[PDB]
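Peer 1: A single structure is presented below for examination.
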Amino acid sequence: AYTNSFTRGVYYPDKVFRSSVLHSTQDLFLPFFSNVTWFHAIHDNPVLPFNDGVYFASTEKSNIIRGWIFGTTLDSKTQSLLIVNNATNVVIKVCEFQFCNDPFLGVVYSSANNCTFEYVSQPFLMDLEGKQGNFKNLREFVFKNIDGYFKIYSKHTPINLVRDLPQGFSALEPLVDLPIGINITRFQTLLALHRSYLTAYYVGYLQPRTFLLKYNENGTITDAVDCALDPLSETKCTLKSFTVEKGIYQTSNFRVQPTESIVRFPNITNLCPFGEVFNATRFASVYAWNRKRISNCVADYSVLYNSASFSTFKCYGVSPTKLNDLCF
Amino acid sequence: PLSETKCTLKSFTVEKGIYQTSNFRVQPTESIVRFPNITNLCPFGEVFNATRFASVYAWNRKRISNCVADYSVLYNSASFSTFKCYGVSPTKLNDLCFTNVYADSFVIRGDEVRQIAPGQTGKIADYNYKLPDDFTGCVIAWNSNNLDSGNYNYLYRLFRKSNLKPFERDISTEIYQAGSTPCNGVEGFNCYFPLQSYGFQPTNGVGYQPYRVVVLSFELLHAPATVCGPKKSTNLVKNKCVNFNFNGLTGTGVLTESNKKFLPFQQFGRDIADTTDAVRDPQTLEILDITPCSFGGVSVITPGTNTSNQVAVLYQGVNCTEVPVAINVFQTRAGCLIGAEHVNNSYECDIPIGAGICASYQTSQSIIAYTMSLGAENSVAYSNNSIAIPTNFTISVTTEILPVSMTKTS
Amino acid sequence: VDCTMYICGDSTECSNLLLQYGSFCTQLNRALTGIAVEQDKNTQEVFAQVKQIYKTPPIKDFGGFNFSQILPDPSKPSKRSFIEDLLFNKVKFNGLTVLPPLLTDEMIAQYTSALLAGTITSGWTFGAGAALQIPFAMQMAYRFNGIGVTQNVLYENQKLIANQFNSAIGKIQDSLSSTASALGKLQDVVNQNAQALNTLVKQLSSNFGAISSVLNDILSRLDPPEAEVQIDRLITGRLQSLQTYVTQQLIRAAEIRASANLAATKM
Amino acid sequence: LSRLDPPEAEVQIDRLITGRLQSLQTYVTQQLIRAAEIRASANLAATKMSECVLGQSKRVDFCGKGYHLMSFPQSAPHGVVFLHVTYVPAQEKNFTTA
Amino acid sequence: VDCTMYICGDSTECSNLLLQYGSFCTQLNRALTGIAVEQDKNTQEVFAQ
Amino acid sequence: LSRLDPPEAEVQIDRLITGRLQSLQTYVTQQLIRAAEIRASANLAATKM
Amino acid sequence: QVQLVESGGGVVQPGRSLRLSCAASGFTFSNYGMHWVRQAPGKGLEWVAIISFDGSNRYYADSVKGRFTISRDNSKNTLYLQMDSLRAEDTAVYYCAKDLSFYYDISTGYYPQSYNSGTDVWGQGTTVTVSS
Amino acid sequence: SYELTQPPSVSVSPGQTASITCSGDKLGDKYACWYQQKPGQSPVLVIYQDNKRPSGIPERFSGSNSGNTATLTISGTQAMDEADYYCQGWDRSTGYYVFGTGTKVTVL
Ligand SMILES: *[C@@H]1O[C@H](CO)[C@@H](O)[C@H](O)[C@H]1NC(C)=O
Ligand SMILES: *[C@@H]1O[C@H](CO)[C@@H](O)[C@H](O)[C@H]1NC(C)=O
Ligand SMILES: *[C@@H]1O[C@H](CO)[C@@H](O)[C@H](O)[C@H]1NC(C)=O
Ligand SMILES: *[C@@H]1O[C@H](CO)[C@@H](O)[C@H](O)[C@H]1NC(C)=O
Ligand SMILES: *[C@@H]1O[C@H](CO)[C@@H](O)[C@H](O)[C@H]1NC(C)=O
Ligand SMILES: *[C@@H]1O[C@H](CO)[C@@H](O)[C@H](O)[C@H]1NC(C)=O
Ligand SMILES: *[C@@H]1O[C@H](CO)[C@@H](O)[C@H](O)[C@H]1NC(C)=O
Ligand SMILES: *[C@@H]1O[C@H](CO)[C@@H](O)[C@H](O)[C@H]1NC(C)=O
Ligand SMILES: *[C@@H]1O[C@H](CO)[C@@H](O)[C@H](O)[C@H]1NC(C)=O
Ligand SMILES: *[C@@H]1O[C@H](CO)[C@@H](O)[C@H](O)[C@H]1NC(C)=O
Ligand SMILES: *[C@@H]1O[C@H](CO)[C@@H](O)[C@H](O)[C@H]1NC(C)=O
Ligand SMILES: *[C@@H]1O[C@H](CO)[C@@H](O)[C@H](O)[C@H]1NC(C)=O
Ligand SMILES: *[C@@H]1O[C@H](CO)[C@@H](O)[C@H](O)[C@H]1NC(C)=O
Ligand SMILES: *[C@@H]1O[C@H](CO)[C@@H](O)[C@H](O)[C@H]1NC(C)=O
Ligand SMILES: *[C@@H]1O[C@H](CO)[C@@H](O)[C@H](O)[C@H]1NC(C)=O
């Protein structure tokens, strides 16, 4: 299915306190009013991509979601990250996991093959819905993997809306800032199943976006503007204000972009005699250094550069790698 | 103050007026250092004297956190032939607190260790170990002929289909197709296996015998600082101008108890100007407002040296309670007017102080300060059937002077 | 703005580098001080035109013309009239310092009160010399003479003219007290000054190619010979920013002086 | 130039051109602002000459304080001086009026 | 005048390098926008009487 | 950008950025002063009208 | 060993002031919110006050609000309870209790945002009596 | 005011189940915790999050919370279980941590 993420997925971009100021942060944010896929894992769990980040949301009634699996191969050939919250302790762990085809938690899931990280601590996922009664917790998460850190943000709020995310605003706060450094490209949720058949939640993807974040006097983000959502938001972003007066404002610059690249070189085919230069039997005395003009060539400098025969190869006005594309 | 006025104008006679001669600023009384109470020293020994270093293509990676990292002992050691840093001073590491200090280790052929630096080009830099052009950290290397030398178990990568990104590692071993024709399974024409051994025979001369390389990379003030240097924390003083050091964040100002409700993950605060104005003390975790301790211009109110050498000094926008920390007293809205007595009589303005206050030289003769009088008070005798008609006149010739042109410089 | 503290405060290492650039900081401070004194001159030339502070009489038989909305209100701490009260309601950053005006708002209000009292009780005579009192009906008659309308056009229908003037003053009162933004010309000056200061202070956070935009980070990280090449970059950037600010402020002060000269001529 | 050779003399020379060029742009920019200030005062002096000297001005306090009779121009270095002859009344006497 | 286009238009490397200098482009564009609006103000003031 | 790699290309690009930024700043300063002159002329023209 | 020890108990007159001090060792004191609990002789427990992990948020019972003041010094691993205007009802053995759940792990930045309700570790207790 | 009402005492034969109940007007919305206190000793936490035992407490302790009542229960009471049991309504958001009136379980 699909549903509208009205104003969800915004978070505190940094560890800096700000109050009564509109700050224009540029970071991986979920675009406003974006389409978030809605998965009914229980009548399955597909392995989903991890493009730049992931906004994960859920409104489950009895805390069936217990954590996530992150990685690129997820088959013990490469390091993978595991977050699974048992009844009393979260285990954040990066090993060379041999993940099962259908991961799930019994009522238990771990590995230790060539492992390189573990952090067992208090759990952040607990069964909080029973206290709220009919009102259902909306658990929100934002995962990122930049500069070698796996950053997790979170926020849980009471709601009653059933079929779609709330029409409201609430900034997610950090959970962990893990120094991890692995390559993450795919992920999947793992569930708690009473019947262990070894054979519900919304997912959105972050994009580079400039957000104008409004901090109230207490220092919390109360509302925000997605500067690239529509022309009105861009005007609000350019003026660094949330209300704009009547008028005409220059917001950005339109530029038609080139459709394709065109290369037109002369119809020359002969390869160029660098062999005569470097493989000469006798080199000249330095007081009588040679002078061989090279013209009407198709010169390939890559073989010169990557050849190990040269103990010194430094170019001053040109880059050794870019000589091939340049015409001289 | 009068001599300071004369030097400011570069003249020996100064006309009547008010001249800004210098700037007043309160000076810090003492020093403050507040580092986190990290409970253990750092395992640099396990990296630098490791029984076996890794190959350059498979460089090791140690993440260092929760350390009292004393870098002075490393620098003072005579073993390290090469110890150079690209974003920090080696002698100033021991007073900065950093995050995720990564220590990479590997063995290099010899004199080509110079390729381990930002912007370097070569076999090692391009295809084996690339570090960013804006690298901040230190590269440490020393000769290890008597530890790694013959020997062939240290390898390096000859070929890669593209230059490695900063801090990228490649473990693949597929055959590189150097030529413009397909090659598969074996080293064919213009086709090579991308790795081979160094060949660290002891007979190798200087510049080719093995060199062990350890490069430390640092991130600072992006997070709760963890690999803090050895500097000891001092006590915390408040309401007195003082230069401080919170987790490496150096500055000057007056610390005060803050009403700001920092969230648990927030360590600093900033103003609308994006200037730091609050900090969570790493020891007690309380929020301290940082206000820049008082500053302001100093203006010397002087009559003409012709009339008198007596002067009055105005500390602009400065409160009287803290001026003598630097060096009659009267609190004007524009600042503290020292040396001029306040008089309740209101005369016409002579030397404008500001905010309606003017100063003048009057007489037993001294500089006075008063609220300027706008003019003689006049209650015109208006009535609904009374008119005043002049019975005589006066011819007045008032001169008016206007500039027209200026010098034609070129 | 203190050029030395704005470019770098609490750092002798940067200050010594800044002295290499010469008297750029002295010139900028001189220009800003000239602008500051020019503002006081502008206020003085506009408002300080009366030699004496004229007072309206305690009894205000002005022939039916009601000036209660413009004469001063003695029931408040300031000399402001009612319309002045409407007008006044409708309208430590690394070196910056806002000096106070020489004439406080109370003094400017007193000057305008003197001008109002002189105009009402003596017509134009107080501008030519000593204030010659004249009943306001006769003053308005001889002001009708100035526009080519005979005196009797006032006296024969003085009540109608008085009522029209009172209604017009009340309409100005209502318009100023309403939601209309009639004072945009002054709010534009205030906004321009605030925006210029905001841009100056917000260009302290730019690094201009240096490793960091904070001098305490550069000085605490790098030894002098490597710190100088970064601190010079920050000095160049911040000096260019301050020069731009001072130049635009000079142009803005020039147009404000033109407006002040026009206001003095109108007075 | 006499101390250093071209390969690193140009590095030191370039610091002087940027500095002296910047120090010269500041001079020209402020003279342009000053020239406008003088130009405004020359337009006022030309208006005073046209209206006060060549005629009689009804504008109040333009050609002197009082009722303007005539003005006399006097040259001065980089400026002009106007001697505004003016009629100011004196010796008031209260009278009942109708 | 577009600052980014005039200085180094259609090059993202310079577009990134130019952010180090701060809001100079914003100030320059704001100034000419002010001048441009002032021209219309001048024409309206002179003629629309 | 086609001749030099980013480590040394950024050094050359900075000189162009500074020079073109100074040229643009000079242009706007002259335009501001000339706009002040034209505004004075337009005020005079409105008064004459 | 995770332990808490109180100090500063004694005899006090009505209207005077007294300060308790609970010292913490064996765990990261700065991570956990702390409680004060009192028990009158022969009666049940009564919650006195709570303090956040950094002192930003403090709550008091209505019987002591405005009179008592809770504080902590994370650099000393000590918890304080300033008492002013003591009355007869304040006669009780005062306990300092650690939260089973920490609010924020300063060592790693872990901010769970969801916490268990228990207070696992309690102090030994120090008696305070108010009489004339 | 908030008065978490519990019976003054509950009598139980050794080896017999004892149901210790705590009542409150809004206790269902809040979490409940139970503390055991032998005379002359500080309280010891036995139940938190309305059903969870901390490490080291015997497994025979159990609790529940629904509606206006939270109830601790012991599957089999031993001679050492004679103590005072106090309920506590826990709510971090509202700053609400009031204890109960307590209950002296009597073993006879
Ligand atoms: C994406 O969102 C738009 C606007 O809500 C909607 O019209 C469209 O149907 C959505 N498409 C998908 C893939 O659901
Ligand atoms: C949760 O995981 C940790 C990891 O060691 C384990 O020790 C603990 O017993 C687990 N708890 C449960 C409920 O099994
Ligand atoms: C770790 O990886 C190596 C190479 O694939 C493998 O031989 C080893 O069995 C793995 N770990 C262990 C200890 O099982
Ligand atoms: C991460 O893994 C994917 C899939 O193997 C690959 O396409 C991508 O290039 C990798 N990225 C990095 C940073 O190695
Ligand atoms: C900010 O905190 C204060 C003091 O706790 C509180 O009174 C106020 O309501 C808070 N602000 C908002 C917007 O709730
Ligand atoms: C060059 O010209 C020849 C004909 O002489 C043509 O066949 C060939 O396609 C041309 N080469 C290129 C580059 O198109
Ligand atoms: C010299 O000959 C070798 C092959 O033996 C060839 O690779 C090289 O390109 C020739 N000379 C040059 C251009 O270096
Ligand atoms: C390795 O041991 C030698 C012993 O002389 C010493 O120079 C060096 O400090 C050690 N390396 C460490 C511990 O970093
Ligand atoms: C200086 O003072 C003397 C004595 O009062 C006086 O005669 C002279 O005119 C004054 N000169 C100036 C420059 O005012
Ligand atoms: C100056 O500081 C003193 C401190 O006692 C204070 O009472 C006074 O109000 C201050 N004056 C001004 C003008 O701020
Ligand atoms: C001025 O008057 C005030 C109030 O009458 C008085 O307190 C003060 O001492 C007087 N100052 C002088 C210098 O007379
Ligand atoms: C008018 O004033 C002059 C002095 O300015 C005086 O000499 C003359 O006598 C006066 N005449 C009358 C009518 O008072
Ligand atoms: C008219 O004047 C009287 C006396 O000053 C005053 O009470 C009344 O409010 C005035 N009315 C108007 C039109 O303001
Ligand atoms: C007119 O009347 C006023 C009343 O104050 C008096 O002062 C003045 O001397 C009288 N005569 C003149 C000279 O106008
Ligand atoms: C740090 O912890 C020690 C105990 O390890 C304690 O004695 C000290 O007071 C704390 N603070 C400082 C600043 O050392």
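Residue numbering for chain D follows Swiss-Prot, covering 981-1078 in order.
Header says: electron microscopy, 3.1 Å.
Using the three backbone atoms N, Cα and C, a Cβ is placed for every residue, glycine included.
Among the natural variants in Swiss-Prot is D:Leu981 to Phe, noted as: In strain: Omicron/BA.1. According to Swiss-Prot, the naturally occurring change D:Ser982 to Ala is described as follows: In strain: Alpha/B.1.1.7. Among the natural variants in Swiss-Prot, D:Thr1027 to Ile has the note: In strain: Gamma/P.1. The residue drawn here is the original one. For the natural variant D:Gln1071 to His, Swiss-Prot gives this note: In strain: Kappa/B.1.617.1. The structure shown keeps the original residue.
Quick one: where do these features end up spatially?
Peer 2: D:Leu981 (variant position) carries neither a helix nor a strand DSSP state and counts as coil.
Of all Cβ atoms in the shown protein chains, 4 besides its own fall within 10 Å of the Cβ of D:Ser982 (variant position).
Sequence-distant neighbours of D:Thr1027 (variant position) (same chain, six or more apart, CB under 8 Å from its CB) are absent. Look at D:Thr1027 (variant position): DSSP puts it in a helix.
D:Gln1071 (variant position) has a Cβ environment of 11 other Cβ atoms inside 10 Å.
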Peer 1: Would you count the other CB atoms within 10 A of the CB of D:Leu981 (variant position), including those on all shown protein chains?
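Peer 2: So the Cβ neighbour count for D:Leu981 (variant position) comes to 8.
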Peer 1: Sequence order please: the variant positions D:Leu981, D:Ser982, D:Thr1027, D:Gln1071 that have their Cβ under 8 Å from a chain B Cβ, otherwise just none.
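Peer 2: The variant positions close to chain B are D:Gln1071.
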Peer 1: Rounded to the nearest angstrom, how far is the Cα of D:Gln1071 (variant position) from the Cα of D:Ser982 (variant position)?
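Peer 2: Rounded to a whole number, the Cα-Cα distance is 82 Å.
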Peer 1: Where D:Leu981 (variant position) and D:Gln1071 (variant position) are concerned, what is their Cα separation in Å, rounded?
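Peer 2: Computed Cα spacing between D:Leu981 (variant position) and D:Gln1071 (variant position) is 80 Å.
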Peer 1: List those of the variant positions D:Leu981, D:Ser982, D:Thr1027, D:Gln1071 whose Cβ lies under 6 Å from any atom of ligand 2, in sequence order, or write none if there are none.
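Peer 2: Cβ under 6 Å from ligand 2: none.
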Peer 1: Of D:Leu981, D:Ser982, D:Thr1027, D:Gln1071, the variant positions listed, which put a C-beta under 6 Å from ligand 8? Please answer none if none do.
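Peer 2: Once distances to ligand 8 are taken from each Cβ, none falls under 6 Å.
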